[PDB]
Amino acid sequence: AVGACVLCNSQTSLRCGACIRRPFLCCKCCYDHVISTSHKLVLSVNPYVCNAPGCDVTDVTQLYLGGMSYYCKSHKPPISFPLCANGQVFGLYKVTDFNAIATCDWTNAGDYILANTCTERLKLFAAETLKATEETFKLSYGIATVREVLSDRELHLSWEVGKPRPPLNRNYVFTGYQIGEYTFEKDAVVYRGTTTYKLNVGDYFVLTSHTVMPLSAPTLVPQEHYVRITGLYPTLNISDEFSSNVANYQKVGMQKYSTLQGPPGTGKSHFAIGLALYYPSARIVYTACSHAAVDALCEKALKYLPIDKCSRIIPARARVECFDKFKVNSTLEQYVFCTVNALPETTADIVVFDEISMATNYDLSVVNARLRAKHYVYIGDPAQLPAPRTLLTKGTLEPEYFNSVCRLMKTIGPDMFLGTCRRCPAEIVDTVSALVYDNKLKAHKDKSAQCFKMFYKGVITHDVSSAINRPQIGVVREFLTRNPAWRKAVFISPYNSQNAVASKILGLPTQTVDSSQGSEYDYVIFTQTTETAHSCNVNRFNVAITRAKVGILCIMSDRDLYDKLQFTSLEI
Ligand SMILES: [Zn+2]
Ligand SMILES: [Zn+2]
Ligand SMILES: [Zn+2]
């Protein structure tokens, strides 16, 4: 029971027994918490509870100290001092924002705003409390017992009565029962096991709630500005390919951490791997939340970096197939590519954290606890999609609230900004530049004249809650008959059930806007499906239309975003 106060560091025996994370609170601050919240259970070696036999008084404001023991108003001895008085809770070694984080349900956007505007220790307290709240919530869902097996990619499921039905999509990974992690999509429902097994009827699944470890390290280390490149050793022979980023690689060696905002196709992967060619002796650990993001850095490194000093770190609990061309689990190779939850405890000359909009403050803190670096580089875009906040249902989370790094990029600006998009046709670049980049993103490519927009609301049907718009897929089908060059297009939409219907009807490869992030395709066919807050989200709209290298067809539902699209309009 010896610890430091999560609000003002003053050492204390006190801990809130009512907080899901039981934080150490100092006498002055513990009082300010118990007197202003429903939280009244205070904990030392012994809890502050009435010592009188069979007495259930556990509220610290209704208790007193009778010698060395604690009693309520009904049991206290004549000579007894209140545990709560004079702005303090009695203990050893004798805030509004802490209260809100400690008592919120994490379903309002204002909870996440506070978790990002508060002091650094309160950001970790919020990131711990939120992750633990999300984990306990995973226990509320029902068990799915297999009723029948149709084939190798088809089954019929039976659900637990009295417990809600969890959303069936790639965002929810089940744990088969100990027959490996599994995933589900749409009475014929498709089954996707991260481990191959002959689907057993009766054998059930559950969403494995992984234990929330405490956070020790800050989301961001304190900034340090240096007058010379510290601990890194540059070249003068630096390939003309990376010539554009040498002033920015020098900025990287002259600061503890640095932020890079890179709109779609501005050269983030290229910048990250080119930092390794600029400091060729420096040991670089490349990290991201997703395997897809780490694999995209592995693919760019395979082209420029020597394959022998590269290692792709794979956790023993191999979930889904990833990058195979590097020596696996060699923690000591000069270039280590690894996800945040799999990071080994090591040090580096540079740490590169990619797709920073997908990081939570919990992930930012873990990276600072597992890796001790000379320089930390955060690459990403606050105009792209953030991590899914499964408890959040009320309000929209703005980019300045995704994490501490995004909060910085949106307020003080990024340290470095990649201003030229080399991927998209100018129609797409001009549209997103105006929409999310204050007209600072410039098009390298010319207008392709293959970017079309069609205003068609169609009919919205719902597979539980994920939406379908068959008339919009019907418009795509009609378009494909007249534009067969578009046969090579990737179908993109904000809903997996729309994608499921369009895969059966169009036969095009499917992708949600969220799963398309980081990827590029020559042709993209996008159906907005609905005009909800989800399908109208500007960061999702930005990601959807910036996937295309050559042409895009947008079948829109929202008049607003249709009007903003600087594409050739089509009739039908
Ligand atoms: Zn304190
Ligand atoms: Zn509390
Ligand atoms: Zn009592």
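Per Swiss-Prot, chain A residues shown: 5325-5418, 5427-5509, 5518-5526, 5531-5916, in order.
Yeah, the Cβs are placed from backbone N, Cα and C, and that goes for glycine too.
Record features, source Swiss-Prot:
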BINDING   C5329, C5332, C5350, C5353  Zn(2+) 11 binding site
BINDING   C5340, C5343, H5357, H5363  Zn(2+) 12 binding site
BINDING   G5606, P5607, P5608, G5609, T5610, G5611, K5612, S5613  ribonucleoside 5'-triphosphate binding site
DOMAIN    5581-5762  domain '(+)RNA virus helicase ATP-binding'
VARIANT   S5360 to P  In strain: Omicron/BQ.1.1, Omicron/XBB.1.5, Omicron/EG.5.1
VARIANT   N5592 to S  In strain: Omicron/BQ.1.1
VARIANT   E5665 to D  In strain: Gamma/P.1
VARIANT   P5743 to S  In strain: Mu/B.1.621
VARIANT   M5753 to I  In strain: Kappa/B.1.617.1
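The 6 Å Cβ screen around ligand 1 retains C5329, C5332, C5350, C5353 from the recorded positions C5329, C5332, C5350, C5353, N5592, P5608, ordered by sequence position. Counting only residues at least six positions away in the same chain, no Cβ atom sits under 8 Å from the Cβ of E5665 (variant position). Same-chain neighbours of the Zn(2+) 12 site beyond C5340, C5343, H5357, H5363, judged by a C-beta within 8 angstroms of the site's C-beta center, are, in sequence order, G5341, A5342, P5347, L5349, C5354, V5358, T5361, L5365, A5434.
Remark: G5609 (ribonucleoside 5'-triphosphate binding site) has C5765, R5766, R5767, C5768, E5864, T5890 as non-local neighbours, by Cβ distance under 8 Å and separation of at least 6 in sequence.
With a CB cut-off of under 6 A applied against ligand 2, none of the recorded positions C5350, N5592, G5609, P5743 are retained. Under the three-state DSSP scheme, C5343 (Zn(2+) 12 binding site) falls in the coil class. Only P5743, from the recorded positions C5340, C5350, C5353, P5743, place their Cα within 10 Å of the Cα belonging to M5753 (variant position). With 4 residues unmodelled in between, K5526 and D5531 have Cα atoms 8 angstrom apart. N5592 (variant position) falls within a helix when secondary structure is assigned with DSSP. Proximity of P5608 (ribonucleoside 5'-triphosphate binding site) to non-local residues of its own chain (separation of 6 or more, Cβ distance below 8 Å) is seen for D5725, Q5728, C5765, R5767, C5768, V5776, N5886, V5887, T5890, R5891, given in sequence order. Of all Cβ atoms in the protein chains displayed, 23 besides its own lie within 10 Å of the Cβ of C5343 (Zn(2+) 12 binding site). Think of the gap as 8 residues with no coordinates, bounded by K5418 and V5427; the Cα atoms of those bounding residues are 18 Å apart.
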